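> Below you'll find the structure I mean.
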Amino acid sequence: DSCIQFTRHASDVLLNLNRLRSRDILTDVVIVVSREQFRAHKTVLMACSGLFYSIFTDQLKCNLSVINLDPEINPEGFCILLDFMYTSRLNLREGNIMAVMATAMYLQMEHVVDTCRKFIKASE
Amino acid sequence: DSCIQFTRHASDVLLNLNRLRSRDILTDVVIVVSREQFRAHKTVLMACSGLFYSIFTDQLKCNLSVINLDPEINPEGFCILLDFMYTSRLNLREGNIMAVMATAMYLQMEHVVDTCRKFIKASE
Amino acid sequence: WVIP
Amino acid sequence: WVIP
Ligand SMILES: O=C1Cc2cc(Nc3ncncc3Cl)ccc2N1
Ligand SMILES: O=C1Cc2cc(Nc3ncncc3Cl)ccc2N1
Ligand SMILES: [Cl-]
Ligand SMILES: [Cl-]
């Protein structure tokens, strides 16, 4: 087509979605991790994760307001990934990289799994 | 902080939100324009428009599944702006610029109003 | 704004 | 990935 494009649009949209999350506005699901609860928007979770995409496109699960993750999932790893989903920023540290990579593999967040694999390979 | 950032994350999120819109997945509102209906996600509309932000933060309106726009709003102008919200791409043409700018002013989409004002000023 |  |  002959469209023009606003370079900062996608980033401004994500920034606003994160402001809604902060203020708990229109959040429609609670993700339960080892008795740690995280409120979020189903659409953002689906846009970021192959696991949430599969969950919320399921005719029965699409209507659930609570999703319980596998007990092996670490709440801090999940929190770091949820922050990444809403900001593009990943708080990757020596102390959390194993939990973050394991959580990203479970959530099916391929780009996160990729940078974790590379950061781990650099330290060996 | 000491975060790393994935450059294409915001764009990939918006692309996925637009794929959900295309497939009518988890759309939670219908916007009615001169008897033309548009399905969308409330959170994306709020992230893009000062008008939708004000509407869906209202304690009564936040629960509506149908929103009727002012009858002076042109459906094509709205359609072009809805596409922009989900893609960052604005289909601005000599034949639609007046309707697009009027719709962007009503929706409170300041960056769109700005480029319309500039494109109009260039043609005078 | 840019030409994409 | 970048340093923001
Ligand atoms: O690594 C990843 C990130 C990711 C996101 C999604 N999401 C969607 N895919 C396609 N259409 C709509 C949506 Cl919402 C699916 C798989 C994966 N895998
Ligand atoms: O031009 C514009 C675009 C736009 C978006 C919004 N959205 C939000 N603002 C702040 N926190 C959350 C959200 Cl969702 C408000 C005003 C305007 N004005
Ligand atoms: Cl990812
Ligand atoms: Cl705008």
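Quick note: numbers on chain B are straight from Swiss-Prot, i.e. 6-129, in order.
This entry, so its header tells us, was determined using X-ray crystallography, 1.8 Å.
In case you wondered, yes, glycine gets a Cβ from its N, Cα and C as well.
Looking at Swiss-Prot, the entry for mutagenesis of B:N21 to K says: Abolishes interaction with NCOR2 and HDAC2, no effect on interaction with CTBP1 and transcriptional autoinhibition; when associated with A-116 and 376-Q--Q-379. The domain 'BTB' annotation in Swiss-Prot covers B:32-99. The annotation that Swiss-Prot gives for the mutagenesis experiment B:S59 to A reads: Abolished ubiquitination by the SCF(FBXL17) complex. Here Swiss-Prot notes a mutagenesis experiment, B:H116 to A, with the remark: Abolishes interaction with NCOR2 and HDAC2, no effect on interaction with CTBP1 and transcriptional autoinhibition; when associated with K-21 and 376-Q--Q-379.
In terms of burial and nearby residues, how do these features look in this structure?
Mapped onto three states, the DSSP output places B:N21 (mutagenesis position) in helix. B:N21 (mutagenesis position): 16 other CB atoms within 10 A of its CB, across all protein chains.
DSSP assigns B:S59 (mutagenesis position) to a helix.
When Cβ atoms from all protein chains are considered, those within 10 Å of B:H116 (mutagenesis position) total 16, not counting its own.
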> Reported as an integer number of Å, what is the Cα distance between B:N21 (mutagenesis position) and B:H116 (mutagenesis position)?
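Distance (Cα to Cα, whole Å): 23 Å.
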> Out of the mutagenesis positions B:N21, B:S59, B:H116, which are near chain A, with a C-beta less than 8 A away from one of its C-betas?
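Answer, by Cβ distance to chain A: B:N21, B:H116.
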> Cβ under 6 Å from ligand 1: which of the mutagenesis positions B:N21, B:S59, B:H116 qualify?
B:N21
> For B:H116 (mutagenesis position) and B:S59 (mutagenesis position), determine the Cα separation and express it in whole Å.
18
> When the domain 'BTB' (B:32-99) is classified with DSSP, how many of its residues are helical, how many are strand and how many are coil?
30 helix, 15 strand, 23 coil
